[PDB]
There are 6 protein chains.
Amino acid sequence: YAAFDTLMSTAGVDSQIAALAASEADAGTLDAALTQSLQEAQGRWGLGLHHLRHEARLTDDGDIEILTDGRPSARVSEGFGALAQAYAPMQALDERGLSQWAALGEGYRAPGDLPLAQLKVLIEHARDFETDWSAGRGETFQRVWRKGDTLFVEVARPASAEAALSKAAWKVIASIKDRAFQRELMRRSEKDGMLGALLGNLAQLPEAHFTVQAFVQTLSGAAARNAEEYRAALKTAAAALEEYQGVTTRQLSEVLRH
Amino acid sequence: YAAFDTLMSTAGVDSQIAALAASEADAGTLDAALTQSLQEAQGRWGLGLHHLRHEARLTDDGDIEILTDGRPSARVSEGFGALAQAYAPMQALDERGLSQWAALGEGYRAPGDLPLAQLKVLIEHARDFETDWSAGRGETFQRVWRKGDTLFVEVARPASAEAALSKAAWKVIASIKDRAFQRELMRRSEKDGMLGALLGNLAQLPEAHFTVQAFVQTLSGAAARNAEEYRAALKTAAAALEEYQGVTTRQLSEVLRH
Amino acid sequence: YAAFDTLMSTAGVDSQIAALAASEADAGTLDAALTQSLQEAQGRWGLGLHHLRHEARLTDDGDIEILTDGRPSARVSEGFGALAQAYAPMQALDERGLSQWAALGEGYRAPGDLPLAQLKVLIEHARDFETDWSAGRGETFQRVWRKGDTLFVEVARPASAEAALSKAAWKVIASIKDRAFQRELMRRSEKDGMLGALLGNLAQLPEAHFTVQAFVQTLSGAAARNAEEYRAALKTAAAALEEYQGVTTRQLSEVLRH
Amino acid sequence: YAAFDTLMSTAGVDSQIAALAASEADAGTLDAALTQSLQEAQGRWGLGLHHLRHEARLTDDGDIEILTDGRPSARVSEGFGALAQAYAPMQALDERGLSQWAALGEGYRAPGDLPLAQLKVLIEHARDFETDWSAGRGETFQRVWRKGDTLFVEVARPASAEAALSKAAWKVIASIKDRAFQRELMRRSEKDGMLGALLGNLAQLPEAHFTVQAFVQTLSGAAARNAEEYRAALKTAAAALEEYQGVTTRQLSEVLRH
Amino acid sequence: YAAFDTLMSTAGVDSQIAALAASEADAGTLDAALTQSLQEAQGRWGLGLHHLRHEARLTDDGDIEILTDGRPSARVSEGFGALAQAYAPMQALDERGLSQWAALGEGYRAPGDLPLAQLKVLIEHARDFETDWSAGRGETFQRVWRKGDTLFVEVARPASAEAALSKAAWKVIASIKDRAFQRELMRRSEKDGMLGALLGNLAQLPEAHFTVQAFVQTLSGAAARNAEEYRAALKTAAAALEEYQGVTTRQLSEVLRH
Amino acid sequence: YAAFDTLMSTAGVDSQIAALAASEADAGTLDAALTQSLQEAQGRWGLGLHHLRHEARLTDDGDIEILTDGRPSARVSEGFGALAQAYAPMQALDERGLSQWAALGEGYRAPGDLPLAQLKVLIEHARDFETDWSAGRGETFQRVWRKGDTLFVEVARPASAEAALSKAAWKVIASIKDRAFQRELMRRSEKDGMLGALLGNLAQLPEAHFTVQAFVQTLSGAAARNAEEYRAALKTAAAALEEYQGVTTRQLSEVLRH
């Protein structure tokens, strides 16, 4: 039970599965809680599998199996690296790291070249619409889509799990006041890299497979159609991304320090 | 067989059912031909039943029954007035004569107050969208919607079947060179009306129940997304409306002349 | 003019209106001829509107309007079905099809349970008297009343216009020597009925609204008081009913044969 | 006022006009009381003027005028002999003293030769019927008629006012115990009569012009149709006749005694 | 007996029959007294029946019968109106009210146009002579005749009994000091007359049938031939007329006053 | 340093590297100790890589790299599974699990079908000779070869590391006195197997990659040529195999018990 919490902790989703499993809750409630957390985790992982139906259920074998559009991909006790090697073939990333898949599925997708003027009309007067990726604030990207009575905004800053481990390794290496040890790690970083130099291991760690690369902000009802509030969710998602991406680089520095 | 042709002739649709029934065609082909003609007729009648699934099939009793969303409404041998009293309760007309129903069904409908600027975006970048009624060229109205990969434009000039019989009665009455008989019909028109004066009967005539009030122009593929060609179909539908509405007022003058 | 003749032909009354209209007769004579024929027709139709003052007059609009106790009910050019839907609310039929109205109006009505002994006294010694309905010869009924110096006898065999069309349809269907076509009409008669099977239309036909259901035999002077001659008019009315009802079922078979 | 009471006292009708005139009642009430009493008096006088509309009204000249079908006949202050000479020409008596007029007016009248069997039918099943005169119990006569919802029975024993004065004169003359005076009146009765002998004068007396010759018993509602109760009113009228005719011969003996 | 006194009191003749009947006088004396009084009454009544032999006799029936030239006219107990209707057909009055009959009978009658000079010769030297009517003093008339040794002078002022009742009614009506009641009787006199207004009845009164209209003064012996004394009897008769006619209008005012 | 001891402990070779690294010994001595232990371990692992020159040396990066015929295969800190996936492609196992490679290399190899008579001659009179695999005592196999002045005997009982983990799992599962839990593990063993049932993980354990499958007994000098002593080393190697294979199945039961 605690392994799924650490697997859901790499996306900013507090599942409380270890507390819900001990809460003596029925299987119908446990399955719904584990399913609603992996969906909020898949939206923060940047996998771009929104077109897939993510689900989770506990097996009678004493394990938890992941579900994707009907077919089982992997199990919980099979390690955090087995699930990453299962959703990777179902994911298509471009040269920037974004998902080329459309969240709505088969249909039309407006390009990222569309001005903000034509977007307010598709937010106030349209039914179903999906946009591609466009350059956001700073070095980030953003995409929007609306399905049914719910509007979704996914501001993303692509960053792989390996690149995330190398960034946190250079932060703890630069914070070394000992100039002799800081030079020794800088000499080994020229060949093995920033990660292999600080270590002179983390294959079972969940942070080495899934990282935070996007944020999903939702809106339903009449707010999902007002163009003024849509401009307030893109900043609420870009700020929830800077805080989430700023907290994972700090939790990773507390582990590689040893 | 010939009754369905006259019933389809009041909407500008040449069904050729009397030629197809004598063509020794199978029932599968006869049902498809009668179904594709009533759909093109319902779109030219102005009933606004586009949200309903119109169908037609020949019965083993030797008759033809009309179909609407599964439930049979009326039969062909039951007269052209029985079908009009069946689709009227399923139709909702405002004070102008237009259908308040949305062609797409449940969802959002952009109002007729939207400028043409926000419409090109919903034609070039949107998936499913439907508009309400707006004032068109002259004294006409227009509405547009797109379902799947097909875009539909329905320019409409509301005119009931009774108002159509009264207009054709004043045209033949004004064309009377005999000033004495023209004055006599004008004296009886002050009470009985323009129709009851020329007649001093047409309950079994199909033109007294269904009239032309709109035109349906369709486009599929990439043409259903280009905003330049969408501006060419609205005029192709408004011209196909002036010609169709101009030919029904002439065929009605050739009958009331007797 | 010819429409009122066919409307008066369904009751065995030869009005000769088409010959009287062309006879260049004044309006006073034309109104009296059309009025005396509808009264003799209403007495043979079984409507039981004898308590109402039936009248008819030609309108200056080129039409003929029916009159009943002062208020206009319908017009001639309004079809033979409009007049039937107008006199029906003024008619009250029991479970047998007879008129519950008293021909004399407000007063006393002797029941049909009265013997023939007490009737001769009311025929020879009474002034105004009216009887209710009693079972006549065969499956018929009979009623008698006397107003002023005129005695009236109305032998009736109730039969609606729809039941009359179904009886004539089974006679032409039984006369089919072709056993294959006779079986085909018998197979469709199990659901649509005897009328809908022979037809695989007659809404404008006058025979589909008014049928012969009674006969009115009158007597005035001293003959309207002799009990011996009153027994001779009831048979003269029951025989004039079998012949009239036997001729309408033959004229209806000559139309449905096509 | 008191003269109309004595004029109404010769028919067994207590009018109480002298008490009603002093009762300070309006003219509308006084006219109705005097009218309802002369009608009940005319029915007991045997005049047979039931076909005439009897009425009475007080004149502004201080007198009371009699009314019959609209035209004034006589006045009250003109003596009781003037009214008798006015209704006599409007009365037609046969050789027996009965009124040949029919109470119902123009129409049919069943003869007195009709058995009681055919009468119960005309009482239970008929509307309006009137009978002629037939020999009743003893030396009396009887006639019946029904108008509207009221049945009337008039048992009559014809007796003129002059014959009534001669009968009461022989009763007081036979009651004379003095054989000498009884013989003297019998000797003068051989020429002058029974009346002129007892007197050796009464022209102003109301009893010398109007006498009781019939009785009117009425019934309304459902009782006016039951044959069992009709047999109870004929005896209630024949007994009310023997008592009324037996009391007038006693009041006349109390006057001629002087 | 007292009825003949009141019948003789309307002519100024005091018969005293009620005193003579109680005087136990024989029938021969009673007949002579009643005969001599009716003759003096007929001469004062103005009936002009002097040519008739007036007589009166009491009947054994207890009544008194009037006699005129042998044939009985009426009886006393038959009322004072029966005798007036009996002597009227035997009387012939002109337009002035005088009797056209000659008192002497068949013969010659000198006209009223004769001067007084030729009259003295017919009074002093003639035997039997009779004059017609001539205008007397004032508005009166006079006539003279002589039969045997008796000369008769009849000064007359014609006045019917009805006109006498109307004159006495205007005298009591004019003597009304109450101006309101005098106006009320004057308002009813415009239609009913002066008699019917004061009464708002007197058919049995003798004054309503016989009135004083002449006076008979007689002379016999040598005085019936002296012309000087004949001029003294005409004034003695004209004065006995003004007093008698002046006393009847006073006795009539004492009766109508009630 | 301690990881290479656990990596050398799965072959019955006590390297004492953690004690030699802390012994402050030079790199020349540390490299020789780590090299002589992996060679004695590769001979007990059954890999059949005797034809390859196995070597080991500590890297200046703080790690230990494995060496095989000159080319580096893997490193020590790369896990015990990386080295197993490196020597597997250099190993060729038949259907029984034995190495098809000849220990001497290119040359001739006497088959296992050779009798023991012809083997004593090749042990007492030959120089270089190598034998293939032949069925040994029980279910084991054996092979012999001599290179230079040293004779080698390798008695082998093929058993993969996965089959070794499944055997130790059935021993701890059969030793369960709790019959309910023993039945539950037997129910899950029908599908997941004996290993997956006891666990309801050991990827980083060295015992899950390298197991004991053979024993290498050596002899040099004149003893490497006496046929009597060669028969004493094959039993000294088959007994050193039963003890080594009997001690690894006991150390594996002490780990899977948790």
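Here chain D follows Swiss-Prot for its numbers: 30-229, 238-295, in order, are the residues you see.
In case you wondered, yes, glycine gets a Cβ from its N, Cα and C as well.
Mutagenesis annotation in Swiss-Prot: D:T88 to A, described as Strong decrease in phosphorylation. Lack of phosphorylation; when associated with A-128 and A-160; the structure shown retains the original residue. Annotation note: D:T88 (mutagenesis position) sits in a coil segment as assigned by DSSP.
One mutagenesis experiment catalogued in Swiss-Prot, D:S128 to A, is accompanied by this note: Slight decrease in phosphorylation. Lack of phosphorylation; when associated with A-88 and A-160. In the shown protein chains, 23 other C-beta atoms lie within 10 A of the C-beta of D:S128 (mutagenesis position). Under the DSSP three-state reduction, D:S128 (mutagenesis position) is assigned to strand.
Among the sequence features in Swiss-Prot, the mutagenesis site D:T160 to A is noted as follows: Slight decrease in phosphorylation. Lack of phosphorylation; when associated with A-88 and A-128. In the three-state DSSP assignment, the secondary structure recorded for D:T160 (mutagenesis position) is strand.
Around the Cβ of D:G165 (mutagenesis position), a 10 Å sphere holds 18 further Cβ atoms from the protein chains shown. Here Swiss-Prot describes D:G165 to E as a published mutagenesis experiment; the accompanying note says: In KH311; loss of radiation resistance and DNA-binding ability.
Ranking the mutagenesis positions D:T88, D:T160 by the number of CB atoms within 10 A of their own CB puts D:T160 at the top. Once the 8 residues left out of the deposited model between D:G229 and D:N238 are set aside, the two flanking Cα atoms are found 11 Å apart. Note on proximity: of the mutagenesis positions D:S128, D:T160, D:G165, the one nearest D:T88 (mutagenesis position) is D:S128, by Cα distance. The separation of D:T160 (mutagenesis position) from D:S128 (mutagenesis position), Cα to Cα, is 12 Å.
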